[PDB]
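Below is one structure; the comments refer to it alone.
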Amino acid sequence: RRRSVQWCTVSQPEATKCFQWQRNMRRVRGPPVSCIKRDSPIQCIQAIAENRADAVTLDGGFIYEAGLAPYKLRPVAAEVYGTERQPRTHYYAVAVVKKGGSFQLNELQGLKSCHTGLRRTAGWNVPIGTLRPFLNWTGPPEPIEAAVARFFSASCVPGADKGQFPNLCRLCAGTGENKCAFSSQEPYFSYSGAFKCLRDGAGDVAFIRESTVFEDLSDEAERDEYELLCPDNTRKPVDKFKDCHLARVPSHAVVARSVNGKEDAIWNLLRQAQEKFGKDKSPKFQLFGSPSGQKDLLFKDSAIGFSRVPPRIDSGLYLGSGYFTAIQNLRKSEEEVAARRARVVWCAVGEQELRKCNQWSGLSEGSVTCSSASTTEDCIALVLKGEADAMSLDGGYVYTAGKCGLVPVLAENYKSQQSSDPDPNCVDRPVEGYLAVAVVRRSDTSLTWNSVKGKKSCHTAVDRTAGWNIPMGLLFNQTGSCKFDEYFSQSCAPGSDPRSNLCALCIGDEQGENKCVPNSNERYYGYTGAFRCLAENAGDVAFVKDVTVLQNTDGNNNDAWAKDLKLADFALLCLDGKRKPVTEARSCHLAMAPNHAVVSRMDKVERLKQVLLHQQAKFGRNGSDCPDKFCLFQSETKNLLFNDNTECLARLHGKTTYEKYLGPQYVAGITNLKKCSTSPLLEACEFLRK
Ligand SMILES: [Fe+3]
Ligand SMILES: [Fe+3]
Ligand code: NA
């Protein structure tokens, strides 16, 4: 499987460094590494895709391209920049000009520009995006490049087609067939090459990264001949880039295959080479250093190391919602872009949720369409990737979403703790929260809270509130043990490892497949599912909510299993040792659980609010188009999409973040449990926040 990593190159100078690295690794008896010779980034991406190479560092822009249809690569290790005191995995895209003229970012038409390359991050993807309003581009078949050519009088944009767009290669200084080329041959290529374009005075502006003026000018006197164009039509010095930049973007990263990518071997070689040939490690070879006339050979010069990129992260999540969809927008009209801007894409966990969602989309008047995934976490990933937008989450999943940057918008407002009748001001009524309780059969009279451990259990699903966070949370306060799979003997807790004791009692869907998956296909998933687990004498205790018991007994649920059950056949376990009836939950419950909340991005908050409020006026609880057509909070006690016992989606009253909504100490509770184990998505977002 691994005994030599193949590193793809794009240049003769680049191949020579590759060979140096090869023989210095041999010099020190460390990890081997072969070298491949190609002529361009796209060729190396193809190379890796057909097992003819292993890995290649690529700019943000080419991470996107490397992750699409045929190839499907992913970032396995990102570059690190800045100082050892303050390492970062991100850089800034700026626009450096000379000192003299008095123009601004909005006064660039008619001027001459100096870019790094086509489809690069700082060089194309950001500048063209910031300047789109000024381009007067009409949209598709006409390439965006064409509009740029009319904008700037002349410029050098390596990689551009000289023949179709001659204006974009006027100021490049290559000779013959090397003019406007995507290689070192063309003098004004990459960061240092584009600042040289500024230098010579060919261009008037140069779109590069922030550290480029510091890398090429020695004395601090030569740097005071340059300022930075700002988004707010202002000029400032080259050291105030923090407060003056076009964008904030991910760093370049070593990519590789998704399926058999030899991730292990890539990281092993990179860390070893980071330790023996990193920042001033050995004068006989420099990993992050190149000869005089060359620049940024195999990795970025003046880099300080690598930093492993977590398994769950893909091309898109890496690039982040802001930059990822911006790349996507360059291949779209202004009409298509603002149209997506104003529609809400709900995510659906499971085919059953998906089916209810399509019904809603048909009657939404094109304000809602749907996406889908097999689990809750996968759907959160989709909102970060910009493919989806919103979704109703249980308090437990609000934390995970919370640490991935999403925020709460509207929360489910269940019938109040006996306050009013079908409340008119439900939308402005503050949320009271629901009650987490434990449930058992009457016949088993010896079962109490002090002896529930050891018996079979019926959970909703892992990382949910009443199902997991609270029951395991109290049991953790006592024992302290992080092994949650020994608390109960056998149990059904969807989301857990299927060959685990935690999935032993699950039964899957009607065919017998899908055991212990955390969507509604599992018969015993969710509140209704956990109670079902109880009633059928699969488990002994079942951690759901009070109203779940009510809603599934005394003929309130006409399905096969719940047809003949009655409310008096069930009791609740109290913390003191006592047991009461289900109606006495107010005085016999484990803890208060905060309401479910519909979350989205910070950029989709205002439109999502005016849409949900409108759609609920139509298909709500007291909705005008209710029974006849469709109802949002109605799916026949399966809780598809929203909870059935939801009155209305309500405002949060200033609790606008995951911290303020859940509550200080609820967040404390979750974190402690997460110390024993984090999810791959939790590990993913943690990387991206740094
Ligand atoms: Fe870059
Ligand atoms: Fe809940
Ligand atoms: Na690089």
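Following Swiss-Prot, chain A residues are numbered 21-710, in order.
Just so it is clear, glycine is given a Cβ too, placed from its N, Cα and C backbone atoms.
Quoted from Swiss-Prot, the note attached to the mutagenesis of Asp79 to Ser states: Impairs iron binding and changes domain closure. For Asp79, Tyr111, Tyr211, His272, the entry in Swiss-Prot reads Fe(3+) 1 binding site, with the evidence type experimental evidence. The annotation hydrogencarbonate 1 binding site is assigned in Swiss-Prot to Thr136, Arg140, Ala142, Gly143 on the grounds of experimental evidence. Among the mutagenesis entries in Swiss-Prot is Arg140 to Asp, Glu or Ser, noted as: Disrupts anion binding site and destabilizes iron binding. In Swiss-Prot, a published mutagenesis experiment is listed as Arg229 to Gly or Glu, annotated Destabilizes iron binding slightly. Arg229 to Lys or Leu appears in Swiss-Prot as a mutagenesis experiment; the accompanying note says: Destabilizes iron binding significantly. Experimental mutagenesis at this site is recorded by Swiss-Prot as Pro270 to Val, annotated: No effect. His272 to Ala, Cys, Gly, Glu, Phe, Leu, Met, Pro, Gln, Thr or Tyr appears in Swiss-Prot as a mutagenesis experiment; the accompanying note says: Destabilizes iron binding. Among the mutagenesis entries in Swiss-Prot is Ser278 to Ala, noted as: No protease activity. Under the heading active site, nucleophile, Swiss-Prot lists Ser278, citing a curator's inference as support. Annotation source Swiss-Prot lists hydrogencarbonate 2 binding site at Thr480, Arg484, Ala486, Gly487.
Annotated features taken from Swiss-Prot, shown on the structure.
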{"residue": "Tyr111", "record": "Fe(3+) 1 binding site", "Cβ contacts under 8 Å, 6 or more apart": "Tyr101, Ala142, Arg229, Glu230, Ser231, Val269, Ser271"}
{"residue": "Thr136", "record": "hydrogencarbonate 1 binding site", "Cβ contacts under 8 Å, 6 or more apart": "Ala142, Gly143, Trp144, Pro178, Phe209, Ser210, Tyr211, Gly213, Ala214, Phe227, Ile228"}
{"residue": "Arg140", "record": "mutagenesis position", "Cβ contacts under 8 Å, 6 or more apart": "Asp79, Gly80, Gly81, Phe82"}
{"residue": "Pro270", "record": "mutagenesis position", "Cβ contacts under 8 Å, 6 or more apart": "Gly80, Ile83, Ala98, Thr109, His110, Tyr338, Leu339, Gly340, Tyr343"}
{"residue": "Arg484", "record": "hydrogencarbonate 2 binding site", "Cβ contacts under 8 Å, 6 or more apart": "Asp414, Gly415, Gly416, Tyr417"}
{"residue": "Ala486", "record": "hydrogencarbonate 2 binding site", "Cβ contacts under 8 Å, 6 or more apart": "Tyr454, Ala456, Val457, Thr480, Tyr547, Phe563, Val564, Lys565, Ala613"}
{"residue": "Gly487", "record": "hydrogencarbonate 2 binding site", "Cβ contacts under 8 Å, 6 or more apart": "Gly416, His479, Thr480, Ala481, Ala513, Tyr547, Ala550, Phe563, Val564"}
- Integer Å value for the Cα distance linking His272 (mutagenesis position) with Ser278 (mutagenesis position) is 18
- Among all chains shown, work out which of the mutagenesis positions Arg229, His272 has the most CB atoms within 10 A of its CB. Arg229
- Filtered by Cβ distance under 6 Å to ligand 1, the recorded positions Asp79, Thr136, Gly143, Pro270, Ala486, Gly487 reduce to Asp79
- Task: Out of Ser278, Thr480, give me whichever of these recorded positions has the highest number of other Cβ atoms within 10 Å.
- Result: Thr480
- Setting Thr136, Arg140, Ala142, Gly143 aside, what same-chain residues sit with their Cβ within 8 Å of the center of the Cβ atoms that define the hydrogencarbonate 1 site, listed in sequence order? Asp79, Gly81, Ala113, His135, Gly137, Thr141, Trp144, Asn145, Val146, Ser210, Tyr211, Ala214, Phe227, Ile228, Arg229
- What is the Cβ neighbour count of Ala142 (hydrogencarbonate 1 binding site) at a 10 Å cut-off, with all protein chains included? 30
- Relative to the Cβ position of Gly143 (hydrogencarbonate 1 binding site), how many further Cβ atoms are located within 10 Å? 29
- Task: Return the members of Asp79, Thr480, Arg484 (the recorded positions) with CB less than 6 angstroms from at least one atom of ligand 3, or none.
- Result: none
